[PDB]
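These notes concern the structure reproduced below.
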Amino acid sequence: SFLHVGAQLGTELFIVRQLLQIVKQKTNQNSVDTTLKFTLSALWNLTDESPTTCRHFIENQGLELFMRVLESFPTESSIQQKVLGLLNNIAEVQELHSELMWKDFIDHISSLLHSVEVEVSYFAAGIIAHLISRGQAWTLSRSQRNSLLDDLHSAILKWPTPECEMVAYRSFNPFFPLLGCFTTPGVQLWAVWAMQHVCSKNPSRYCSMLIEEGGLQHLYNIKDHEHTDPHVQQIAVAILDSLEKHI
Amino acid sequence: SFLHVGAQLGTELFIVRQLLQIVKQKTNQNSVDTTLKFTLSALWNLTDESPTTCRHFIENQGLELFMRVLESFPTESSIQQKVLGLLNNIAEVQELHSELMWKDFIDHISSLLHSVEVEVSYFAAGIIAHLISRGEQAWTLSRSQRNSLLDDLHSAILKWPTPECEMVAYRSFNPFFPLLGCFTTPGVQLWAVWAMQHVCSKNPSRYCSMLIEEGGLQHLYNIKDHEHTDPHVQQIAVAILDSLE
């Protein structure tokens, strides 16, 4: 049983509010705790493919609090990873691209792109790619826009093969618009690198999902559009020549 | 994106633990805040049709905490309602039966069984019905209290006025159907059909079609043509049927 019909969304948003409360309080104590990491993971999971909870997170000034946690734990790679994963989920929601147009946020993301932990800079790069995705809606410095595109492209190619699988996905759909951005080599470079990574680590899961959602097409279109970045093209053909073996 | 595969289960159980922490906090303080009852509703909803988070609730001392909530706020309508609703969700899980066989627990539930605010006695009755529905040997406590409760349940339901606004909601009637077959213990049957009738009379657009699609017509109707059935139970059952037509 439960209280009444439709009562679960209210409790979901209430849970988001209370998790933000625990984040704020653990930040005030400077307590990198097991419960703090669990709370950041919970927030990250709840924002997965749910723009309503992303909007509730933003409307409860969650991103300001996440800037604060980034600044109060500058060396904690796990904290940064979970924070940036949630912020990536937000960067995927087009209706809220407006409220990530804030230079303190963009500055912290650009700084975290140069982390020597690929588990951190990967999500920094994802945020960056999904923000440059929108052509300009830029609302800020075009200096910083061009700078961060170039930095995206360089940083991706400086990445090693990760040890674990740094992330999970239930759908490759948010990657498909980033694959058509032939104008922005870094964005599709991040997309192709991430898909390659997840199928290389977990083919059992993501090969079937990548083919079923029609992504082999986006890859094949990149394959011989002659206005393609050699690096993006090489990653695309590698993904194809691995996904072709698996039916 | 999310942390890793299967992380959603860990996140949900962590949420259960933290909500229980908020409950213990606002019970140590005698603070009946908005967030306390919202936490109670959140826990209640998370326990709906999910044996897993109910098991986690029990494993995180949730039973003792909830009865501390009961003993510290004996006048609070919504608080007792939500507590007893979550415990009703626990009671429908057979594997956790032995956990609810606590003496003080059954005592408090039998006390709240006789409360006149139906929003409370209803869920207390649900707990007791599900408990003694599982047989005599399964009752590891005072059998005197068991065979007294299967009468006090019957009596408490007959004295019930019909509720006003939304008291409860269900996603499926499947936990009720095993109760409908307890001809040996007619209080269980009577609670089951009374609940079905109430929810089908206030929200017929949802619940009667749900009841038919889940095949409850056949159980109510078995009660119909099963002779030697309790007269109150039979009355309510044929009543549900005659407009389920």
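Every residue number used here counts from 1 along the chain in the order it is shown.
According to its header, this structure was worked out by X-ray crystallography, 2.5 Å.
Cβ atoms here come from the backbone N, Cα and C positions, even for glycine.
Here is what Swiss-Prot records for this protein:
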MUTAGEN   A:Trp44 to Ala (Swiss-Prot position 522)  Complete loss of N-degron binding
MUTAGEN   A:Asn45 to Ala (Swiss-Prot position 523)  Complete loss of N-degron binding
MUTAGEN   A:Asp48 to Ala (Swiss-Prot position 526)  Complete loss of N-degron binding
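Structure with Swiss-Prot features highlighted.
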residue: A:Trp44; record: mutagenesis position; CB count, 10 Å: 25
residue: A:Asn45; record: mutagenesis position; CB count, 10 Å: 26
residue: A:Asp48; record: mutagenesis position; CB count, 10 Å: 22
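Under DSSP, A:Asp48 (mutagenesis position) is assigned to coil, being neither helix nor strand in the three-state scheme.
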